[PDB]
There are 2 protein chains.
Amino acid sequence: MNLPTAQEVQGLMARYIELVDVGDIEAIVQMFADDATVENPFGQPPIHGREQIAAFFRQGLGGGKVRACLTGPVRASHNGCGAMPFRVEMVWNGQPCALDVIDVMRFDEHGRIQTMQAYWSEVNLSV
Amino acid sequence: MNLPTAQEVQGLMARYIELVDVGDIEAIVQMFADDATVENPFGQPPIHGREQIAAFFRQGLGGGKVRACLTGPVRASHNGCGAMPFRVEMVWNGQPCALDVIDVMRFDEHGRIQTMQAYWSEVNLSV
Ligand SMILES: O=[N+]([O-])c1ccc(O)cc1[N+](=O)[O-]
Ligand SMILES: O=[N+]([O-])c1ccc(O)cc1[N+](=O)[O-]
Ligand SMILES: [Cl-]
Ligand SMILES: [Cl-]
Ligand SMILES: [Mg+2]
Ligand SMILES: [Mg+2]
Ligand SMILES: [Mg+2]
Ligand SMILES: [Mg+2]
């Protein structure tokens, strides 16, 4: 595809959350441009490239059980970008905890994620 | 104040929504740096400076009745930034309509909004 339209951004960003929710690390990584960046949380230096991004998703999703779900609609733009609110549910030392996040993404002219910025801080974690 | 901490960002961004919700145009504008930018929606060129920003809030809030409320928590950073999901309720040609938005803000070293980016597109409007 080309630079995604607003509708296409909403579909891609929702599909990303679906893939996170099931934990399909390889399918998630494919959604990113080969040279994409991730800033997690926003405020920390970016990681770069699909192998580092794969390592990030292996670290986050390969361990205990993880779920993720949109908590409201994707807000998209007409320049290939969007923002979405979601909650991640996981386990910490065996006890159920959640993290509220907003991801901001920019897509490239092939429909792949060029940049991802995950807004959250420690108070967004609840046990 | 200085560059707001994560907790301070959550308070400032919630206070912004409170001021939008009541429609206190002058108090809203005071929250911005004198030379701040606003991108509404994200994808459009920025407006610049408190007078243009005041004109933007007069245009959006001075007419029919407008409400705004967070639809989930503020996600803050440790570098003076944050993102929040909210809904704006207004009237269009007399009929109740809503707009789902995510604002991303960066604050300056005085606790004022330096940049605001409002993510939304037309499908986020509902009648
Ligand atoms: O904090 N995280 O790990 C995180 C942040 C943003 C995301 O889109 C996904 C994850 N995750 O896979 O868990
Ligand atoms: O779309 N808008 O007008 C808008 C966008 C973001 C905001 O933080 C506030 C408004 N408003 O005052 O209505
Ligand atoms: Cl929402
Ligand atoms: Cl939320
Ligand atoms: Mg699922
Ligand atoms: Mg490329
Ligand atoms: Mg109120
Ligand atoms: Mg200044």
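Residue numbers in this text run from 1 along the chain shown.
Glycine is no exception: its Cβ is also placed from the backbone N, Cα and C atoms.
Features reported for this protein in Swiss-Prot:
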| type | residues | note |
| --- | --- | --- |
| ACT_SITE | A:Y16 | active site, proton donor |
| BINDING | A:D103 | substrate binding site |
| MUTAGEN | A:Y16 to F | Reduces activity 2000-fold. Reduces activity 10000-fold; when associated with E-103; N-103 or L-103 |
| MUTAGEN | A:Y16 to S | Reduces activity 20-fold |
| MUTAGEN | A:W92 to A | Slightly reduces activity. Reduces protein stability |
| MUTAGEN | A:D103 to E | Slightly reduces activity. Reduces activity 10000-fold; when associated with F-16 |
| MUTAGEN | A:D103 to A or L | Reduces activity 100-fold. Reduces activity 10000-fold; when associated with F-16 |
| MUTAGEN | A:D103 to N | Reduces activity 4-fold. Reduces activity 10000-fold; when associated with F-16 |
| MUTAGEN | A:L125 to A | Slightly reduces activity and reduces protein stability; when associated with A-127 |
| MUTAGEN | A:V127 to A | Slightly reduces activity and reduces protein stability; when associated with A-125 |
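Features recorded in Swiss-Prot, as mapped to the structure shown.
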{"residue": "A:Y16", "record": "mutagenesis position", "contacts (Cβ under 8 Å, 6+ apart)": "A:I28, A:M31, A:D103, A:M105, A:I113"}
{"residue": "A:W92", "record": "mutagenesis position", "contacts (Cβ under 8 Å, 6+ apart)": "A:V127"}
{"residue": "A:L125", "record": "mutagenesis position", "contacts (Cβ under 8 Å, 6+ apart)": "A:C97, A:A98, A:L99"}
Where the C-beta lies under 6 angstroms from ligand 1, the matching mutagenesis positions among A:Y16, A:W92, A:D103, A:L125, A:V127: A:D103
Protein Cβ atoms within 10 Å of A:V127 (mutagenesis position), excluding its own: 8
A:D103 (mutagenesis position): tally of other CB atoms within 10 A of its CB: 26
For A:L125 (mutagenesis position): DSSP state (helix, strand, coil): strand
Three-state secondary structure, A:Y16 (mutagenesis position) (per DSSP): helix
